[PDB]
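Chemist: First the structure, which I've put down as structure tokens, then a few questions once you've had a look.
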Amino acid sequence: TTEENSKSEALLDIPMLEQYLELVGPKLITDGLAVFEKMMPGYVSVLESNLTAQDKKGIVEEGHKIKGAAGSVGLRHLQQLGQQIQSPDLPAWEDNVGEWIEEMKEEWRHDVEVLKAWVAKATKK
């Protein structure tokens, strides 16, 4: 709705991130995210690895499993990508998946660095 640029709202949760900071602060967001940014590149690596072996069921599980975890740190962009990867049955999904995994990799990081700056900025007002 009259958004034009949702770079800071459609990639991560603004309220969920604001609240999380009102509870544990940047400790939980920085800690949880930390472990994620560490196994983020290793995860996608296995994702494409199974893709060649046609490991659908396996990929789907690692889809809502990883994208879901990151979503907890405010990464809703990835939490959604997987939420859809759980339907490897659509006649257009088996043909859009290629674009799904590609975009996820070249886009998930951005969503993170964004929620991060927010915390270091929403601290005051």
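Note that chain A is numbered according to Swiss-Prot, with residues 654-778 shown in order.
The backbone N, Cα and C atoms fix where each Cβ goes, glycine too.
Pasting the relevant annotations from Swiss-Prot:
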- 678-771: domain 'HPt' (DOMAIN)
- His717 to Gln: Loss of activity (MUTAGEN)
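Walk me through the surroundings of each of these features.
Modeler: If you take the C-beta of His717 (mutagenesis position) and look for same-chain residues 6 or more apart in sequence within under 8 angstroms, you find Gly735, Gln736, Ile738, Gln739.
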Chemist: For the domain 'HPt' (678-771), how many residues does DSSP put in helix, in strand and in coil?
Modeler: 81 helix, 0 strand, 13 coil
